[PDB]
Every structure is written in C-alpha cells, then in structure tokens.
Amino acid sequence: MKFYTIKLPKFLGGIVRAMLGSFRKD
C-alpha cells in the first residue's frame, strides 16, 4: 500500500495501472 516491498522500478506501477485502465469501472 505505502510502497512495494519489491525493489522494482515501476513494474506493477506502470503495469497494474494498465490493468485498471483496462478494467474501467466508470
């Protein structure tokens, strides 16, 4: 939540947004 425990650069950050951007709740 606060930050990813993974030392990733923006893995989920750029990707997970894509997932949501594809979900489009409203």
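For all residues, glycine too, the Cβ spot is worked out from N, Cα and C.
Under a cutoff of 8 A between CB atoms, and with a sequence separation of 6+ in the same chain, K2 (mutagenesis position) has no neighbours. Per Swiss-Prot, mutagenesis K2 to A is noted as: Strongly impairs sporulation, but does not affect localization.
While the structure shown retains the original residue, Swiss-Prot records the mutagenesis experiment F3 to A with this note: Causes mislocalization and strongly impairs sporulation. Does not affect membrane association. According to its DSSP assignment, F3 (mutagenesis position) is coil.
Quoted from Swiss-Prot, the note on the mutagenesis of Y4 to A is: Strongly impairs sporulation, but does not affect localization. Sequence-distant contacts of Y4 (mutagenesis position), defined as residues of its own chain at least six apart whose C-beta falls under 8 angstroms from its C-beta, comprise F11, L12, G13.
According to Swiss-Prot, the mutagenesis experiment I6 to A carries the annotation: Causes mislocalization and strongly impairs sporulation. Does not affect membrane association.
In the three-state DSSP scheme, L8 (mutagenesis position) is classed as coil. Quoted from Swiss-Prot, the note attached to the mutagenesis of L8 to A states: Strongly impairs sporulation, but does not affect localization.
Here the residue is the original one, while Swiss-Prot reports the published mutagenesis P9 to A with the comment Causes mislocalization and strongly impairs sporulation. Does not affect membrane association.
One mutagenesis experiment named in Swiss-Prot is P9 to G, and its note says Slightly affects localization and sporulation. Counting every protein chain shown, the number of other Cβ atoms lying within 10 Å of the Cβ of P9 (mutagenesis position) is 7.
Other Cβ atoms within 10 Å of the Cβ of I15 (mutagenesis position), summed over all protein chains shown, number 11. Quoted from Swiss-Prot, the note on the mutagenesis of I15 to A is: Specifically impairs cortex assembly, but not the initiation of coat assembly. Strongly impairs sporulation, but does not affect localization.
According to Swiss-Prot, the experimentally introduced change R17 to A is described as follows: Does not affect localization or sporulation. The Cβ neighbour count for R17 (mutagenesis position), using a 10 Å radius over every protein chain in view, is 11.
Among the mutagenesis experiments that Swiss-Prot reports, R17 to D is described with the note: Localizes to the mother cell cytosol. Annotation note: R17 (mutagenesis position) sits in a helical segment as assigned by DSSP.
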Q. Measuring Cα to Cα, how many angstrom lie between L8 (mutagenesis position) and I15 (mutagenesis position)?
A. 12
Q. Hey, how far is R17 (mutagenesis position) from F3 (mutagenesis position), Cα to Cα, in Å?
A. 15
**Q.** For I6 (mutagenesis position), the number of other Cβ atoms found within 10 Å of its own Cβ
**A.** 8
Q. Just the number: how many Å between the Cα atoms of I15 (mutagenesis position) and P9 (mutagenesis position)?
A. 11
(Q) Whole-number answer please: how many Å between the C-alpha atoms of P9 (mutagenesis position) and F3 (mutagenesis position)? (A) 11
